[PDB]
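K.L.:
Have a look at this one before I ask anything.
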Amino acid sequence: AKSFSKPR
Amino acid sequence: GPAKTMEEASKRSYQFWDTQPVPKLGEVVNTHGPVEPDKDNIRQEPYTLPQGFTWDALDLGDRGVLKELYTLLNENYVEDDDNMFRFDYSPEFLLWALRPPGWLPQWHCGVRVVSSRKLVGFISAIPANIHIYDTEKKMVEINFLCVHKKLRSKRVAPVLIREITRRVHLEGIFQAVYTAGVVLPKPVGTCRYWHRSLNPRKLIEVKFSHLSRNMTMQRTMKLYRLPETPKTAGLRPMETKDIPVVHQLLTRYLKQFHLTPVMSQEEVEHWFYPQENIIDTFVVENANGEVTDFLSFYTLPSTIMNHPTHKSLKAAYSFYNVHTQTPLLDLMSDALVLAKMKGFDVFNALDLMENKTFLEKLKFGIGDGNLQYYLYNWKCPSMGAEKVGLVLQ
Ligand SMILES: CCCCCCCCCCCCCC(=O)SCCNC(=O)CCNC(=O)[C@H](O)C(C)(C)COP(=O)(O)OP(=O)(O)OC[C@H]1O[C@@H](n2cnc3c(N)ncnc32)[C@H](O)[C@@H]1OP(=O)(O)O
């Protein structure tokens, strides 16, 4: 997981 | 001063990472092998911490100690770029991730305040056999590096990295693999998270996502609606009897990628045998009774920071998905349905392996920020995302 993302 | 993009890290000086056996960010690698020889004598003493802090290995078998680590991560671990969401790994999840077969107590490396005993730092290693191009090596996976927010920017992270390196060297292992959202010397591959809305209304109210230009809330909800039951014949939860064939399917499927784990049958049991609110695995048992495919995803919610009504986002993460008779598209479609059923708000997947063949088609939206993959003390050419076949927690 490690990287927190959200829709660009 | 971290760096999230590849040319923005080119303008940075890597005081710590320049001392480490990893290729340079500008370097281009046309070779395969260790950066440096295995060391045949290893420092016996732990690296010194700043005054007032002490090493402590965490017995995660002690419920109280596990809760302290949960709280440290819950309050201080990875946030998104906007400081709106933070990972919320559960205690039972952490046990799954940190005690796979071969785990060692000294590889659960904590830092405490001498006076208060407060847990303020952590790093971990777990063993893993790693296939990288034509080489198979016993390595460790490094995860959960965390420094309390009040202790940040005090060069504590380099001490945690050196100390876990030492404790791993002591066991005769000289390579590691790890992932990070920041750019460091030097990524072997760069992946990107995509997201699939499951409860779009929740996601828009918490500003995880937004209404796309010229699309209303009613259209967006209709656009993301899913069947209530999966489509694939004979899909069912993985059971104990499925462990050997799941091992077989995964082993054969992973050979086509260039960075993969090599799991024993015991490791397959650990990583895939379903645990509620941790890991889900569904197999396809066909009309002859043969298991021909499986899908899996793990449970990782996030805290929604500073919100009066919504406190947590329930996220599902694509794990390993193996197909030999069912189309991948249909497999992932059923994964979305199963996740929706189980109450998840969003379904996350990386663009590695063959995932790009379904991401757009199943209405995933690209995320922001990358997930970089790294090897420690191993030189080899970088690879495209579709050749990465390793998923870490
Ligand atoms: C043989 C076996 C070997 C085993 C070891 C293999 C290598 C393992 C490597 C680690 C595998 C991690 C895998 C995961 O767990 S990825 C998860 C990372 N964790 C988080 O993002 C949680 C939230 N953040 C924090 O807790 C802190 O900000 C951390 C602890 C990340 C940095 O703390 P702080 O903000 O207080 O920084 P500092 O002042 O102490 O020190 C700054 C120095 O540290 C470099 N830095 C910053 N972030 C990272 C990072 N994520 N990996 C490696 N290095 C990082 C930075 O570039 C600089 O070096 P340089 O720029 O001067 O060169």
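Numbering of chain B is taken from Swiss-Prot, so the residues present carry the numbers 104-496, in order.
Per the header of the entry, the method used was X-ray crystallography, 2.1 Å.
The backbone N, Cα and C atoms fix where each Cβ goes, and this holds for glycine too.
So Swiss-Prot lists these for the protein:
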| type | residues | note |
| --- | --- | --- |
| BINDING | B:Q118, B:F119, B:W120, B:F247, B:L248, B:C249, B:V250, B:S256, B:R258, B:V259, B:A260 | tetradecanoyl-CoA binding site |
| MUTAGEN | B:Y180 to P | Abolished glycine- and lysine-myristoyltransferase activities |
| MUTAGEN | B:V181 to L | Reduced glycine N-myristoyltransferase activity |
| MUTAGEN | B:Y192 to A | Reduced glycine N-myristoyltransferase activity |
| MUTAGEN | B:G492 to D or K | Reduced activity |
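On this model, are these features tucked inside or out on the surface, and what's nearby?
P.N.:
In sequence order, B:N179, B:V223, B:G224, B:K257, B:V259, B:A260, B:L263 are the residues near B:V250 (tetradecanoyl-CoA binding site), counting only same-chain partners six or more apart with C-beta under 8 A. Under the three-state DSSP scheme, B:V250 (tetradecanoyl-CoA binding site) falls in the strand class.
In the three-state DSSP assignment, the secondary structure recorded for B:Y180 (mutagenesis position) is coil.
Cβ contacts within 10 Å of B:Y192 (mutagenesis position), excluding its own Cβ and spanning all protein chains shown: 23.
Annotation note: B:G492 (mutagenesis position) sits in a coil segment as assigned by DSSP.
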K.L.:
What is the nearest of the binding-site residues B:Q118, B:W120, B:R258 to B:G492 (mutagenesis position), using the Cα of each?
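P.N.:
Nearest by Cα distance to B:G492 (mutagenesis position): B:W120.
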K.L.:
If you count CB neighbours within 10 Å, which one among the recorded positions B:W120, B:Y180 has the smallest count?
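P.N.:
So among B:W120, B:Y180, the recorded positions given, the one with the fewest Cβ atoms within 10 Å is B:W120.
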K.L.:
So which of these recorded positions, B:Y180, B:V181, B:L248, B:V250, B:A260, get their C-beta under 8 angstroms from chain A?
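P.N.:
Correct list, in sequence order: B:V181.
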K.L.:
What is the maximum Cα to Cα distance, in Å and rounded to a whole number, among the residues B:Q118, B:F119, B:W120, B:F247, B:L248, B:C249, B:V250, B:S256, B:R258, B:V259, B:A260 annotated as binding tetradecanoyl-CoA?
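P.N.:
This binding site's residues have a maximal Cα-Cα distance of 22 Å.
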K.L.:
Given the binding-site residues B:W120, B:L248, B:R258, tell me which ones have a C-alpha lying within 10 Å of the C-alpha of B:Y180 (mutagenesis position).
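P.N.:
Matched binding-site residues: B:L248, sequence order.
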K.L.:
Provide, as an integer number of angstrom, the distance between the C-alpha atoms of B:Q118 (tetradecanoyl-CoA binding site) and B:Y192 (mutagenesis position).
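P.N.:
So the alpha carbons of B:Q118 (tetradecanoyl-CoA binding site) and B:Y192 (mutagenesis position) sit roughly 31 Å from each other.
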